[PDB]
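Colleague: Quick one: this structure, given as structure tokens, is what I'll be asking you about.
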Amino acid sequence: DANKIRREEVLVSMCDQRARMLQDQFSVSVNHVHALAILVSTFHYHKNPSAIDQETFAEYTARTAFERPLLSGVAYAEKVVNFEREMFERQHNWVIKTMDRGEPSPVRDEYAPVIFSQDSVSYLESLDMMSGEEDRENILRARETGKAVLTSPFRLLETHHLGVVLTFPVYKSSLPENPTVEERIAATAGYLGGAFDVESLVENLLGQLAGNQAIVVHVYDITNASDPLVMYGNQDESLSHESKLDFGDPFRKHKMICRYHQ
Amino acid sequence: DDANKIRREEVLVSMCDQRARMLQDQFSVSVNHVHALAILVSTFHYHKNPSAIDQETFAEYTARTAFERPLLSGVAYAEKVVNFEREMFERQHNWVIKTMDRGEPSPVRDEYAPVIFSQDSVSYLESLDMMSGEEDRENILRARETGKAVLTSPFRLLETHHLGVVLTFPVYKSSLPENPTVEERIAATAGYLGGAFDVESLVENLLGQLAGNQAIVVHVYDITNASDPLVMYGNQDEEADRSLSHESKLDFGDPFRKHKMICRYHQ
Ligand SMILES: c1coc(CNc2ncnc3nc[nH]c23)c1
Ligand SMILES: c1coc(CNc2ncnc3nc[nH]c23)c1
């Protein structure tokens, strides 16, 4: 009887600690990605001529990789509307490519080609981030809301690891104060994004912890309560505990669930 | 009764430990973002040809990112200038290196650390030799010799006279060897990225928003020297409960310094 009580208390403690650790690391990453969005705005748009380039972005992001613990890499995609495509591709000496096959993009109203990338995600360069549905939806919500947004869990490029993408908007100085959504769209310069590689880096975070073999941990995206999506853990459908997670995007909801094996 | 007294201590422990965690975490976040600024100056001012950082750019970026550094009133970048170079440096900048105590032209020194970039919140630092204050000077030396973020003892900051501490990071030239000796670090020093932890104002602001703040008295001490504890935050001597206290752990990240928090009831 006393033993059941102690067992419950240990589960709550273990689960709550893991949830705090994960929320905190996510939070630190989001904050540092916000700083990068501000850096691109200040150095690429506010300065004339631009005082940021791929070499500099690669260096800075490499040297600050420690500031973004759950992220496999960061990249900056620029907003390009179709009338500007020819000039853009001539300036960059490359063609805007599709994410799925790396083929030259068919005509679209607009694109979000990656122009700067951390070398860890170098394969993103020139890819149109609107040619992937999760990234596209993220890009639109980022620019319309003015804030960091997260995707549902999905399998990331190259590694195929299950993760979530974080996108921040970057705006031109023409953005009015207290802007409408329409004003936000018009003033959009691009999108600073990062991949939370949950499958690998959350596993590295949690798997090293004492007691890991005694409990089963899942993280769910419960944005749609009738359709919970696994973000971390196995696909399995008594004694559990739900620990709170808040990853900072009001559009999404998450939770951690822990159980004992036996 | 004896039940209520046990619970009274339990609440003090919880309140004090939570406040200590908050202080430690917020300082850690600030230190990490100062580290990123040091890397920014290295990458964008030194490595990039030409430099992308002038005073206007530094002021803008630091203002827009001030939320990243919650326990800091301002940040600035001081460049290492040896005396051989002083006249050249002053001619290029069209200003003279000044002392921090009176803003007067600096006397001849072997070297200087004049502020060349500043967040507007600490704009009065521009052109001041940060080696002309003892706390800042010792911090600069330990920063460059160790390669890590360092903290001063508590002292009254320039202009505000608020009781605080200074955080200083070294910035090195690309000539810094792998696995450098201290002598190599000194030779490769470019300058120093510093930030003012205005403990008196900003820790009061942090604590005063918390529920139960009126019930508790919070002090923070620098206990680097056991026999000479130094007040970092708090009063005396205040109307405080002498019968019960709690000590909460604090670690601000510099192994050269030690700190602790003590809470008591107002009662
Ligand atoms: C700009 C907008 O969104 C991004 C990051 N998206 C992203 N990064 C890394 N791997 C990915 N795989 C799919 N989408 C990915 C950069
Ligand atoms: C470079 C080296 O150290 C600094 C920060 N020092 C500092 N900042 C703001 N107020 C001060 N008052 C004394 N020292 C101060 C900048």
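By Swiss-Prot numbering, chain A shows 151-387, 392-416, in order.
The way this entry was determined, per its header, is X-ray crystallography, 1.6 Å.
Placement of Cβ uses the backbone N, Cα and C atoms for every residue, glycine included.
Per Swiss-Prot, the feature N(6)-dimethylallyladenine binding site maps to A:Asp285, A:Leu307. Feature annotation from Swiss-Prot assigns trans-zeatin binding site to A:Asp285, A:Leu307, A:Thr317; the stated evidence is experimental evidence. Positions annotated as kinetin binding site by Swiss-Prot: A:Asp285, A:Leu307. Marked as dihydrozeatin binding site by Swiss-Prot: A:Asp285, A:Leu307, A:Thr317. Under the heading of mutagenesis, Swiss-Prot lists A:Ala225 to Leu and annotates it as follows: Loss of activity. While the structure shown retains the original residue, Swiss-Prot records the mutagenesis experiment A:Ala227 to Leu with this note: Loss of activity. One mutagenesis experiment catalogued in Swiss-Prot, A:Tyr273 to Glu, is accompanied by this note: Loss of activity. One mutagenesis experiment named in Swiss-Prot is A:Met279 to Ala, and its note says No effect on activity. Annotation of the published mutagenesis A:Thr317 to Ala in Swiss-Prot: No effect on activity; the original residue is retained in the structure shown.
Provide an account of the burial state, proximal residues and distances for the features listed.
Modeller: Counting every protein chain shown, 17 other Cβ atoms lie within 10 Å of the Cβ of A:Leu307 (N(6)-dimethylallyladenine binding site).
Secondary structure at A:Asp285 (N(6)-dimethylallyladenine binding site), taken from DSSP and collapsed to helix, strand or coil, is helix. The Cβ of A:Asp285 (N(6)-dimethylallyladenine binding site) lies under 8 Å from the Cβ of A:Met249, A:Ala262, A:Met279, A:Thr301, A:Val315, A:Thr317, A:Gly343, each of these being in the same chain and 6 or more residues away along the sequence.
The Cβ of A:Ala225 (mutagenesis position) has A:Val264, A:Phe266, A:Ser267, A:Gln268, A:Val271, A:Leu274, A:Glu275, A:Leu342, A:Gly343, A:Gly344 as same-chain neighbours under 8 Å, each 6 or more residues away in sequence. Under DSSP, A:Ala225 (mutagenesis position) is assigned to a strand (E or B) in the three-state scheme.
Sequence-distant neighbours of A:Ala227 (mutagenesis position): residues of the same chain at least 6 apart with a C-beta under 8 Å from its C-beta are A:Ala262, A:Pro263, A:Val264, A:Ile265, A:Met279, A:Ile289, A:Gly340, A:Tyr341, A:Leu342, A:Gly343.
Around A:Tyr273 (mutagenesis position), the C-beta neighbours below 8 angstroms that are at least 6 residues distant in the chain are A:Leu307, A:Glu308.
Note on A:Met279 (mutagenesis position): other Cβ atoms within 10 Å of its Cβ, all shown chains, come to 24.
Packing around A:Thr317 (mutagenesis position) is summarised by its Cβ count: 28 other Cβ atoms lie within 10 angstroms of its Cβ, all protein chains included.
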Colleague: What's the straight-line C-alpha distance in angstrom from A:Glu387 to A:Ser392, 4 residues unmodelled between?
Modeller: 12
Colleague: Provide the three-state secondary structure of A:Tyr273 (mutagenesis position) computed with DSSP.
Modeller: helix
Colleague: Within 8 Å of the Cβ centre of A:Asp285, A:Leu307, A:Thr317, which other residues of the chain have their Cβ, at the recorded trans-zeatin site?
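Modeller: The answer, listed by sequence position, is A:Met249, A:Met279, A:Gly282, A:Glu284, A:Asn288, A:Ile289, A:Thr301, A:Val315, A:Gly343, A:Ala345.
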